[PDB]
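A short worksheet on the structure shown next.
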Amino acid sequence: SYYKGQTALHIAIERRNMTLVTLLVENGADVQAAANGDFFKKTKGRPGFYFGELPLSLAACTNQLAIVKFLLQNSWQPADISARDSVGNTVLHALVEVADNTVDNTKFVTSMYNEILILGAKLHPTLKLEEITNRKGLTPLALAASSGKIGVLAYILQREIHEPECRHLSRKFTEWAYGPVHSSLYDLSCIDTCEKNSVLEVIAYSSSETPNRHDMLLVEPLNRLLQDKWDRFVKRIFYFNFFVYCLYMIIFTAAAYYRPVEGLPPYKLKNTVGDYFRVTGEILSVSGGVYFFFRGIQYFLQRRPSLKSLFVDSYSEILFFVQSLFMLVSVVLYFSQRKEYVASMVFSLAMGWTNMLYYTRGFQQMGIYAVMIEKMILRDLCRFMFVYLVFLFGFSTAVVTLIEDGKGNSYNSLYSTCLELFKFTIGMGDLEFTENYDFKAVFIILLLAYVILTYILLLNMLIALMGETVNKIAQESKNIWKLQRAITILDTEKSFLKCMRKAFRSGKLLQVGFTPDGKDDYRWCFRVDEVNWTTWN
Amino acid sequence: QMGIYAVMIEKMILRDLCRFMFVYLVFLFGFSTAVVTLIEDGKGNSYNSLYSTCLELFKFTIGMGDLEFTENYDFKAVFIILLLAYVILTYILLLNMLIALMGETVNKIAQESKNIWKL
Amino acid sequence: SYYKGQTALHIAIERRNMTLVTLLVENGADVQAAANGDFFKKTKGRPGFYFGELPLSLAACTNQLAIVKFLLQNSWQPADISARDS
Ligand SMILES: CC(=O)Nc1nc2c(Oc3cc(-c4ccc(C(F)(F)F)cc4)ncn3)cccc2s1
Ligand code: NA
């Protein structure tokens, strides 16, 4: 319980009391404090600390090297390192759990992590502590990746260690070096393709809430690994797909332009050469439609998107799906004897053409443009649209009330006046479009006020804000594009899951170090050469 | 003073204008083919040709276009919706995009333009 | 060749070994190492160093004032400065 669950040790250690623990364990102190206190539970709503059920966890989350050394090297009761807590976190899991993203916390967390690992190595050198799982199912790496901790991930993937006595547990196995040049082999064991949660699979298919989802792909091996995959086997496939889609749109446009016009919908087939080509075109178009619909359904049913990330983490997918939906509705109408299918087909064709921009992500300098237009169709344009709509509606209803038409005559309808003011907005309007009014002064004053407030004031305001936003978000757009490219590389490699997988495996099977057991360390390493002129050691 | 101007116009005829031209061309072609499909001309009459409609949309772009240039269509709602969507996406969104990017590029490359002129 | 053309001096100096060269040239050390090793060739694709065929070049490209002074002011075999490479 809260204070019936807190053993002497928890609150004991809490106040940095070495002497007290000395005594308490000299006589004997239990090291299995099942503190589930609402204060000390995982519950985030409760203001407290999830240092960990076990007391070693409490010593660790706090900057106490002495106690973390002592509790484990104390003559007896060296609390079992593989101590699954309520949620399952081992000591390292808790250490990752507490870590924040501030620099000082980076120092603290990484520094401790290393030392605890080496102590565990010495203690019982058969337990692979970094693979122990948690309730949800996640290794320490998986957690650092999902929750989002730049520092911890950086350390683990660049975890270079020394003191050969036991150095198997490292990442950056250095190789031949000759002057200012030096090779280097990374590990890439649980990064690319294996387990149930790879690092490069939880950094991309992750919600937008995770902090710096788009900044963790610059660590060290991830970046070059993705680019090596791209330059080798995910370049030709993407271009061929682009070609196929561009051909499909052309066939659809050809089928649409030559639509027969004579009679109500279901149209019989002639026996001319052209009429067969038309039917073929129609069949291909509907096939494309069904394909896209099923793709959308699968996407939505497997990677469940939330209501907020619906339009923040999936924009291309939604548009693909909606285009497919319009196509299918057109088809269902066309067979029901209704000539309203032209509208659905037209909308489908327009959106299909505008959807080519999904392929700009293969080229560096246009993906940025596409992402920028995305951001400012969700950031800057909506607000301006709303305010301008209020202005237009107000002035249009005013003028329509003023107009008389008791005699360019049917200008009473609100629609006509609204259209005239919009025409004012697009630089074609007329300042004397009607004369039926009864007071010229009021009409001119309203028109001039509208022109001042919308044409000259709001539009230049929008230009100013767009300039400011651009100068703010150039870099953010770049990063978003990088993440988008990573998404597509993963998707393309997966899509051939059934076709082939062997060739789709980066790295090379190297063997550099050895294990304390006395065996080899067969690891899939990947070279990254470097040159330095100041280290010189 | 003027060599810098010439070099700047070169840089932005090889950097900024090409991309905008491509994207705008995609938009124009898509909406023009959509509208041309919608049009009927089963009765300002020979508006079936793709060329005439493309020219009309470009006229929209240069601030002279007309929002009721033809009446042969069969559904007014669809025609107006397409025209308004085009106007929102090209006239008000992309052009001010290009203004913003041109300003940013100028602020970035004043010095580069000077150096290129010296060379 | 790569390691057959690599003379004792090249790898010798490489590790900042004064004493060693002292001895090696005290008895005598050739200063005409024709190291054309793919690693040590002008080839940029090969990750290595083009410090230069002769070993004085190796001493020079690396921050070794001592050896560049020595190899030329050593009692004998002051490697011909005008030593055209490959
Ligand atoms: C797979 C995919 O689309 N990727 C991307 N598309 C775009 C983009 O294109 C659009 C087009 C439309 C649209 C809406 C309605 C209509 C109609 F009038 F027909 F109803 C037509 C078009 N809305 C939003 N975006 C603009 C900017 C960035 C990107 S990224
Ligand atoms: Na104008």
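In order, the residues displayed for chain A correspond to 197-603, 624-753 in Swiss-Prot numbering, which applies throughout.
The backbone N, Cα and C atoms fix where each Cβ goes, and this holds for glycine too.
What Swiss-Prot says about this one:
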- A:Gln202 to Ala: Strongly reduces affinity for ATP; when associated with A-199 (MUTAGEN)
- A:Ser502 to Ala: Largely reduces PMA enhancement of capsaicin-evoked currents, but no effect on direct activation by PMA. Loss of activation by capsaicin and loss of vanilloid binding; when associated with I-704 (MUTAGEN)
- A:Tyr511, A:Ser512, A:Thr550, A:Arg557: resiniferatoxin binding site (BINDING)
- A:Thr550 to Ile: Reduces sensitivity to capsaicin 10-fold; no effect on sensitivity to resiniferatoxin. Reduces binding to resiniferatoxin (MUTAGEN)
- A:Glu636 to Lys: Abolishes channel activity. Restored channel activity; when associated with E-639 (MUTAGEN)
- A:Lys639 to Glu: Restored channel activity; when associated with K-636 (MUTAGEN)
- A:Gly643: Na(+) 1 binding site (BINDING)
- A:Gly643: Na(+) 2 binding site (BINDING)
- A:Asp646: Ca(2+) binding site (BINDING)
- A:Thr704 to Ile: Loss of activation by capsaicin and loss of vanilloid binding; when associated with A-502 (MUTAGEN)
Among A:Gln202, A:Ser502, A:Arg557, A:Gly643, A:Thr704, the recorded positions whose C-beta sits under 6 Å from ligand 2:
A:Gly643
A:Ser502 (mutagenesis position) has how many other Cβ neighbours within 10 Å of its own Cβ?
11
Relative to the Cα of A:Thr550 (mutagenesis position), which of the binding-site residues A:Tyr511, A:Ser512, A:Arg557 has the closest Cα?
A:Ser512
So which recorded positions out of A:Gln202, A:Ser512, A:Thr550, A:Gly643, A:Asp646, A:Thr704 are up against ligand 1, CB under 6 A?
A:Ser512, A:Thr550
Cα separation, A:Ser502 (mutagenesis position) to A:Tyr511 (resiniferatoxin binding site) (Å, whole number):
13
Looking only at C-alpha atoms, tell me how far A:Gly643 (Na(+) 1 binding site) is from A:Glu636 (mutagenesis position), rounded to the nearest Å.
11
Residue pair A:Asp646 (Ca(2+) binding site), A:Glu636 (mutagenesis position) - Cα distance, angstrom, rounded:
8
Cβ neighbours of the residue listed as 'Na(+) 1 binding site' where a neighbour is any other Cβ within 10 Å:
13
Centre the Cβ atoms of A:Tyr511, A:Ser512, A:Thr550, A:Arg557, go out 8 Å, and tell me which other residues of that chain have a Cβ in range of the resiniferatoxin site.
A:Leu515, A:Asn551, A:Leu553, A:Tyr554, A:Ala566, A:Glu570
Could you measure between A:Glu636 (mutagenesis position) and A:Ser512 (resiniferatoxin binding site) for me? Cα positions, answer in whole angstrom.
35
Can you give me the Cα-Cα distance between A:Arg557 (resiniferatoxin binding site) and A:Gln202 (mutagenesis position) in Å, rounded to a whole number?
55
Please give me the CB contact count at 10 A for A:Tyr511 (resiniferatoxin binding site), counting all chains in the structure.
16
